[PDB]
Amino acid sequence: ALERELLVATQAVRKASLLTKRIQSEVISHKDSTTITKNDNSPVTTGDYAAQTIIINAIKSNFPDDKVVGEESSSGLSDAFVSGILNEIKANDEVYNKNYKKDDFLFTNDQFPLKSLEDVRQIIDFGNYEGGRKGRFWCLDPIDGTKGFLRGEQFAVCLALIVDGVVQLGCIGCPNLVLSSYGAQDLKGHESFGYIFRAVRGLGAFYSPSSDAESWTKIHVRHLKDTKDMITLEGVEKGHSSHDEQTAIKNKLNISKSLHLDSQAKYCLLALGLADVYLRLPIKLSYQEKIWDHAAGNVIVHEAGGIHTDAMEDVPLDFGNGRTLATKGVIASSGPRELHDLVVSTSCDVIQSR
Ligand SMILES: Nc1ncnc2c1ncn2[C@@H]1O[C@H](COP(=O)(O)O)[C@@H](O)[C@H]1O
Ligand SMILES: [Mg+2]
Ligand SMILES: [Mg+2]
Ligand SMILES: [Mg+2]
């Protein structure tokens, strides 16, 4: 009954998924002029900003008063860098409108026309909400897995709607995701810009090739009986999670198969039933996960029939605490409860043994 909201989220993510797919090599080749280092030393690129611009501008054209928690800020960007953001958006418009445009849907309007450099800045900075416990706000990681994006590997365009601290809607575009690499079948049309996954709480999880996004296929986690047959999902970047502790969990559970990839694409593989357990144990216990790294995934996994908690206490994640999660680490799985609890208590015991 977030009908309008689901359509808006889907088409916003779809457009940003094409831009990011198309731009990936040009960004990599021109790292010098396309890539900025933030205050925590992490990267941000033209792609991240462009995707955030398209998405917030679409949300605003359809829902002018809506609040957004977005990862990125325009502060300090030069005009030259911002003209580059605008140019990629307009370039992508020229390809997208020929080939994929959806009738009776607006990305821009009179109030938010997305025409000038000042427009791009204003739009990006509508992402400056700090979240919290009451009411409605959108939650946006324009490129999740920016390091993957830059490695030429996996990444995801991630958008969710939170209401009263609970994620009600999620949409994840995985523009580079090829299912045949994870043993499974690809759907016709997947080749151009990957797949989109999406869910509304209480109504199920679905996917579609991003080029299509009209015909939607219901997804669900699988239910293997023995952990010895299970498959983990873990990140690639050793600084984003505690790989050695994760290997200790696997070894204790007799898991011998894992997949490493960047981004909330991992949640999508889980929801699809191509793996069983998403492990993200914290390296340092002071880190607080950003809600935009987990919010879209939370509702997609839930609707696909899985379970999503922190990595120590075995409690549900609380998306009403602001920009960050107060718990430590994240673990999701296909369930059931007993399997999930086994995984999280192992993770607990591992961390306590430090
Ligand atoms: N020290 C850290 N611990 C946990 N996550 C981090 C850390 N540093 C950066 N990140 C996040 O890791 C996210 C991507 O996770 P992934 O692609 O699964 O490795 C980025 O979007 C960052 O927000
Ligand atoms: Mg980042
Ligand atoms: Mg990001
Ligand atoms: Mg992220």
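Swiss-Prot numbering applies to chain A: residues 2-355, in that order.
Per deposition record, X-ray crystallography, 1.9 Å.
Placed from the backbone N, Cα and C atoms, the Cβ positions cover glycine too.
Annotation comment: Swiss-Prot describes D49 (among others) as active site, proton acceptor. Annotated Mg(2+) 1 binding site per Swiss-Prot: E72, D142, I144, in sequence order. The adenosine 3',5'-bisphosphate binding site feature in Swiss-Prot is assigned to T147, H241, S264, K267, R281, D294. Taken from Swiss-Prot, the feature AMP binding site applies to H241, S264, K267, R281, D294, supported by experimental evidence. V70 to A appears in Swiss-Prot as a mutagenesis experiment; the accompanying note says: Increases levels of lithium and sodium resistance while maintaining a relatively high specific activity. Increases affinity for PAP. Under its mutagenesis entries, Swiss-Prot includes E238 to K with the note: Increases levels of lithium and sodium resistance while maintaining a relatively high specific activity. 5-fold decrease in affinity for PAP. In Swiss-Prot, a published natural variant is listed as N40 to S, annotated In strain: Montrache. Quoted from Swiss-Prot, the note on natural variant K61 to M is: In strain: Montrache. Swiss-Prot lists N63 to S among its natural variants, and the accompanying note reads: In strain: Montrache.
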Select the closest residue to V70 (mutagenesis position) from the following recorded positions, measuring between CA atoms: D49, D142, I144, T147, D294.
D142
With the Cβ atom as the reference point and anything under 6 Å counting, tell me which of the recorded positions (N63, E72, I144, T147, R281) are near ligand 1.
none
Give me the long-range Cβ neighbours of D142 (Mg(2+) 1 binding site): same chain, 6+ apart, Cβ under 8 Å, in sequence order.
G71, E72, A157, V158, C159, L160, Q265, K291, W293, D294, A297
Could you work out which of the recorded positions (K61, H241, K267, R281) has its C-beta surrounded by the smallest number of other C-beta atoms within 10 A?
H241
Spatially, which candidate from the binding-site residues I144, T147, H241, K267 is nearest to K61 (variant position), comparing Cα atoms?
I144
Using a Cβ-Cβ cut-off under 8 angstroms and a sequence gap of six or more, which residues of the chain neighbour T147 (adenosine 3',5'-bisphosphate binding site)?
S43, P44, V45, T46, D49, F156
Kindly assign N63 (variant position) to one of the three DSSP-derived states: helix, strand or coil.
helix
CA pair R281 (adenosine 3',5'-bisphosphate binding site) / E238 (mutagenesis position), Å rounded to integer, equals 11
Do any of the recorded positions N63, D142, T147, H241, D294 touch ligand 4, in the sense that the CB is under 6 Å from one of its atoms?
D142, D294
Scan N40, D142, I144, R281, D294 for recorded positions whose C-beta lands under 6 Å from an atom of ligand 2 and note them, or write none.
none
Any idea what DSSP makes of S264 (adenosine 3',5'-bisphosphate binding site), helix, strand or coil?
coil
